[PDB]
Amino acid sequence: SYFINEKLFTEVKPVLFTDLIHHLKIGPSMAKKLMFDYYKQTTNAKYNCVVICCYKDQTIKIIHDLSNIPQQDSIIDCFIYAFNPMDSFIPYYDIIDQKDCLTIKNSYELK
Amino acid sequence: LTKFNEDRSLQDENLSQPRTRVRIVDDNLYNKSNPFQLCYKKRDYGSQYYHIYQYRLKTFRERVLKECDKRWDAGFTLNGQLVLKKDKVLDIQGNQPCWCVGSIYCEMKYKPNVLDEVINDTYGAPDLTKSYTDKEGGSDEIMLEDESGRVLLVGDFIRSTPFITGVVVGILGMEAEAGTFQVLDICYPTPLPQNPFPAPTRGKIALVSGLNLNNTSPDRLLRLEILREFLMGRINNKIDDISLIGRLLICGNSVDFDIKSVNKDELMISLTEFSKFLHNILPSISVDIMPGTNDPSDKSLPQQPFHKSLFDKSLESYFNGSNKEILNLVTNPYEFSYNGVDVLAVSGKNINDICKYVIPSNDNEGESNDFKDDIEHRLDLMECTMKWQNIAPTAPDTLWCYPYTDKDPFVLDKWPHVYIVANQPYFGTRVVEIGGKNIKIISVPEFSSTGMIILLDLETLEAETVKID
Amino acid sequence: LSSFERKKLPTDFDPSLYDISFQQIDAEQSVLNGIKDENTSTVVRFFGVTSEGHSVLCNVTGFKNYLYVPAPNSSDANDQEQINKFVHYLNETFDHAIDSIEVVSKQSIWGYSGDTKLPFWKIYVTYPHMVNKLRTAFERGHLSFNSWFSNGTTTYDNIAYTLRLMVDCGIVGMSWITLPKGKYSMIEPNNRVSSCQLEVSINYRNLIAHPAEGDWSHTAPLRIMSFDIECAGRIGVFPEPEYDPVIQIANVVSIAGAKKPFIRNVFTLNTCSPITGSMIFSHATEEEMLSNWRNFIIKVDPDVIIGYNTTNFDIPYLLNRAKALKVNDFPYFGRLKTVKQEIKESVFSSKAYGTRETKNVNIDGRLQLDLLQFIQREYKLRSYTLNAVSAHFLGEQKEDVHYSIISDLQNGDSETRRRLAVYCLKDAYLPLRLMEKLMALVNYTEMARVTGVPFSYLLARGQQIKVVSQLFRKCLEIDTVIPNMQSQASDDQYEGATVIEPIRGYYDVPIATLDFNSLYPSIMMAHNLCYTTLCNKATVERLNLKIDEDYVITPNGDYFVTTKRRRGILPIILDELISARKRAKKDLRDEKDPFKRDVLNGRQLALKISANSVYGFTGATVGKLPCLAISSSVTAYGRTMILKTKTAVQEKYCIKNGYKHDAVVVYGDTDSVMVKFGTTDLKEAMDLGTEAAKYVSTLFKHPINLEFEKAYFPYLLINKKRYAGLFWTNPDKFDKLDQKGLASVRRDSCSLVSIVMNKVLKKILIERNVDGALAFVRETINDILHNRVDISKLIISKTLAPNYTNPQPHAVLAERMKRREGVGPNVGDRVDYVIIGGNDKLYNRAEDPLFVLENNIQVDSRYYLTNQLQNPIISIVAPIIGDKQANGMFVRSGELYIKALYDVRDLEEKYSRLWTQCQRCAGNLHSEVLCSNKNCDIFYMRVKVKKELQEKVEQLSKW
DNA sequence: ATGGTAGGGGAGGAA
DNA sequence: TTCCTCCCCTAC
Ligand SMILES: Nc1ccn([C@H]2C[C@H](O)[C@@H](COP(=O)(O)OP(=O)(O)OP(=O)(O)O)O2)c(=O)n1
Ligand code: SF4
Ligand SMILES: [Ca+2]
Ligand SMILES: [Ca+2]
Ligand SMILES: [Ca+2]
Ligand SMILES: [Ca+2]
Ligand SMILES: [Ca+2]
């Protein structure tokens, strides 16, 4: 469900919203919602929020300046990206187990 | 109010599928013959850098003459002493009009000279030398070499067009001071054929260049990961706009490191990170990696593809035989054929060096007819490089090459519909048309300084950009 | 062709109303068919050119060569009838040749015997060659007449006829002569013997010979003709005149002191396409080519046929070729119509110039200034090939066409022949540019005007002839004769000067340097040393001279008389020669161009070898007038001046006298004293050196002068006559880095050592980081051991010698080259070689670089590291770090694939740069570039990088 | 015919 | 293995 001790707090490495897809097998259009409700209510301790912003012209920016840019229109979606309560920066990535993809299967078999 | 816009952007579709979708299959032309491909064996470095020039002249003489028979024709009546005729560049005298063909060769003072560096014991220094031309000195000379002769050129035209070395275009002028020309008209070679592409069920291509990964992480790795996530459709609505992107094309400068200091340490961690990204992205998109100038590949321009050894063990399943459709690893200037749309791509060094010729250096005044600053002049340089049939004019002279013998791959044989040049500082596109044939010149920008990745449609050829930050 | 022939003579020209005034460039003895003037028929022909550009052939008629003998000591010697019977007897014996015997009162040049003048007999002869026979007869004693000269006598004033006329009339070489209006006669067109425009004849009493100072110091419009030839030789065999033709002959005739030549030609053997700016006389056969070239020279009438290696190769080749082609009228192209040019091989040996065999050709009336000889005399360089001297002086390395491709270029078509023609034009315009830059004519004109020898002696004979000429002129001024002394076959040596023991070490204190201006000349002028001031103890007792007032006893015990008694002539000669050096140094003081200040520095450094050679004259046992009592008496007086300076500065600038530190003279070589004042400041060390120069010069007699020369803030005194430091003249910026003797300024050390030592010294002395210096040293030792130094940096050069006892590497190499190619280096040519690897002895193991670059033989690296680079570097780094460290200095698949791929990425970026710089150099973008300018940096490098890139790519193929 | 002497340093050969 | 001639070159 929402195993939020080792998913956020003791998750001390910054937790990406794709880790939800890879672990809980949840979908992106649902993992964003899980992160959403989490930071809305479940939060109890200090946690830094990082949010992506995609516009009509397809611009993808994350710094989001905490105040605004022409958001008064042109914003298609605004998904809550990774959290970093450790607050510094710089996650690290690696090989990831596939076969959990609802995005798209490329075209071909790996042979 | 940041929280309320989040609340509004609550999308909660919640299916999107289990049911992974499939990208639209756009397949490169199966490996038949790549003119830019040289195995490391059979490279005979014995010959000199003169078979290249001889072949260029020998092949462009016909291309220029097929146009010069009609324009400047044998009965052309220029003001007086009509055109008298062709000649051999040295066999010219008098003030009568005349026209010959020759491989222009510039002579600038700031073009770095290796003999001077050796005699000054300063060989091996940083080669910053931002530009070659001497604008504030006017000392730049533009000769017209041929088989036997070297005629200096002066006039007004050499202030209009670039006139880059190595190119072979027939000139027409009046001998002024027994050594120079007074250029009057320039003949570019005959138009070159294209391939026909049928109008019809979709297609796109994600172009990206200048990744420049290293140990330092000023958002570079994070921008790359956001890129793969957006290419996964995980950043936007799932399909119908990202489901069909088809293929990625990394266009060089993927791994940037300091050769001068690191001693090959970071050049491995960068490659491991790059292989992590490739393993994360390959089950979803096919990828074609193309070596740049700052990459584990040759410095000679026909750079051969990346080696399988550079990549992590994780990707070994991809490097198995009969899997070129997933990962490609092509030579640097490559002639793809994606669903019939012949797209020719470069790492972007040729245009960089051409601009080094034309653009001035630190001057220490503003010209509109000249003084290419950097906005559209780069697209004009690519236009010329599609007029001048070869795609690397100053090849042996300033952007070094394997000293070919009896063949030069750079001189074009047929125009491609698309001509992508990489690592350009600015993004631009022009649907140029010359000789009844039209091509599309896309100029992909760097993915390090900027965030743009171009999405080129393969049925309307109207590329669009998407900026990542 | 309306520009060739000189300015036409004025129409209204007659022997009256005009004063032919011209500059004489040449002079040679000849006989003049016609009436004997003043009982003699021989004449001296003064070729020259007047101010407007007309040629001249003034024949100076009427001079009779004379021989001086002391009047025999007898009673009848004062009887006129006896003298007349004597000249009668001589005419009986010596072919009616002796004219008369004048009685003149002269004195000898040897010693101050008093103010009384002996009576001498001036024996005139009709033709000047008779004086040699007469002198031999007088010296042996064959004359038998009243027991006068039966024992034997010593003759006087032994000098050639031409120089005798030039001395008596007062004509220095390259000076101005004015034939007065109406005093001269013109040779009628029937009896003309030359091609010159004005061919006159004057009596020697009439002509006015101006001194070369004042209004008569300018120079006439000479016509310098440079040229060059190229021969089409058989394959693999050097061009031999008997079988290999001359195919082209360039020409760059020009006027002296002009910006650009006014003639260019190329006489080709076949048809040649036109070149812009240069006529092309294309002939059909070689005989016609040679004859037309001769006619061309005769029509142009150049004055100075300059070239590069023309004396040894070009002109002899042309002459032997014309001889082999039965062209009989070719070899007559001097200013005289019917004198054949012939080759006379002569050898010149000297300590300062070395043995070298030359093939002199007698082009009568025209100077010759083969630039090879001029440079081999004036400049010390590693090699003297045209490429290398052009790269050194002009600063340009240009293509040098391959030898074997000359035959193909010739037998191709008119375009290839135009290519040959432009090559020849470059080769022929090179010597003229060199002559204009180096200022050959101007310097040699000053030398021939100051000394007195003709211009032809400056490049064909040593310094003794200059001293002889100046001596004879001064003696003639002062009524003196020079006794003919048979050479004292040899000696061992006399005493030299003192080289103070060095306090070796590395000094961070400033090191002042106090030296004397022209030491030995100043001593000679100061203490009146001369031949005519020499004296002995008996003479002092006879004449009753007083000490320190009329004579001085030199620290060698020899006596000389003060200027109150006599004024020696060597003071006067030296005065002129070091007062001309002052006005040659008053020019580079006012010179801005940096390359002009190392040519105006080669003019003050040639009038200081010419003043220190007046001493060497007195010191040379072999060679006339050797007096080892003026020459071993300046070395003393030079050994008691450093011994007095090193004792005065060391004991004045001490703590007792109110100073901060005790001064210490750490070194000093024959005049200098590298005093270390003890202060760290540099503006104070210079301020003390300047004060010391004044105080010490106060102790000696005028003109002896000690001046503060330079300073060295960092100083590295390796050994005796070897050191290095920074050259400071003003206390705010250093001028350069001096290396006095170290293996970097030697020329028998590979260029690698020079470069390494210069960089090491630069770091240690200027940059002051010793650790960075050592790191570079270790970096080089790896390069040598891994074969990463280019052959251009491993070439050693030594001067071949005439004969050897202990075999030398370059000597065996020269023999082997002669055996391989058919021609090898001659005596006096520097031989270039690198030491290949092997087991047999060193001398058997040395090869021509072009043989190493054509057979890939392995350059011995252990030898270079151990012998060449080790000891110099150790010697210069041991003072800083101590000897121990110095000697110590010389005693998975992925990461593997990143290597051999960032190595090829460094070789294929140098390969292209080099093999496209060759194209930018030859200018030939479209055809093959075959270069053989083996004195080019990139030479030996392009092939190495190619052989390395091929191998590295072959190796990278495997992965 | 040919200016001088002092002196370092390399190669090698004999005792 | 230590002097002791040649031999080249330079410094003054
Ligand atoms: N080619 C030479 C150089 C020098 N000396 C002798 C005579 C000098 O008087 C003395 C001094 O040597 P220098 O090199 O210092 O020459 P000078 O000091 O005489 O000239 P200057 O002081 O003007 O530099 O050495 C010589 O006999 N032959
Ligand atoms: S080798 Fe190259 S750089 Fe050297 S002279 Fe020849 S062309 Fe010039
Ligand atoms: Ca020549
Ligand atoms: Ca001195
Ligand atoms: Ca001195
Ligand atoms: Ca001085
Ligand atoms: Ca010694």
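Sequence positions for chain C are given in Swiss-Prot numbering; the residues included correspond to 94-984, 1030-1097, in order.
Cβ from N, Cα, C; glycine included.
Feature annotations, courtesy of Swiss-Prot:
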{"type": "MUTAGEN", "residues": "C:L612 to G", "note": "Increases rates of C-to-A transversion substitutions"}
{"type": "MUTAGEN", "residues": "C:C1056 to A", "note": "Abolishes iron-sulfur-binding"}
{"type": "BINDING", "residues": "C:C1056, C:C1059, C:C1069, C:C1074", "note": "[4Fe-4S] cluster binding site"}
{"type": "MUTAGEN", "residues": "C:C1059 to A", "note": "Abolishes iron-sulfur-binding"}
{"type": "MUTAGEN", "residues": "C:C1069 to A", "note": "Abolishes iron-sulfur-binding"}
{"type": "MUTAGEN", "residues": "C:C1074 to S", "note": "In pol3-13; synthetically lethal with mutations of NBP35, DRE2 and TAH18"}
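Among the mutagenesis positions C:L612, C:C1059, C:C1069, the ones whose Cβ sits under 8 Å from a Cβ of chain B are, in sequence order, C:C1059. When each of the mutagenesis positions C:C1056, C:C1059 is scored by how many other Cβ atoms sit within 10 Å of its Cβ, C:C1059 comes out lowest.
With respect to their backbone Cα atoms, C:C1074 (mutagenesis position) and C:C1059 (mutagenesis position) stand 11 Å from each other. In the three-state DSSP scheme, C:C1059 (mutagenesis position) falls into the helix class. When each of the mutagenesis positions C:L612, C:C1069, C:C1074 is scored by how many other Cβ atoms sit within 10 Å of its Cβ, C:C1069 comes out lowest.
Separating C:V984 and C:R1030 are 45 residues for which the deposited structure gives no model; the Cα atoms of the pair are 32 angstrom apart. Cα of C:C1059 (mutagenesis position) to Cα of C:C1069 (mutagenesis position): a span of 10 Å.
It is 8 Å from the Cα atom of C:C1069 (mutagenesis position) to that of C:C1056 (mutagenesis position). The secondary structure of C:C1069 (mutagenesis position), as reduced to three states from DSSP, is extended strand. C:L612 (mutagenesis position) falls within a helix when secondary structure is assigned with DSSP. Checking the mutagenesis positions C:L612, C:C1056, C:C1059, C:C1069, C:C1074 against ligand 1, the ones with a C-beta less than 6 Å from an atom of that molecule are C:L612.
Reported as a whole number, the C-alpha separation between C:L612 (mutagenesis position) and C:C1056 (mutagenesis position) equals 51 Å.
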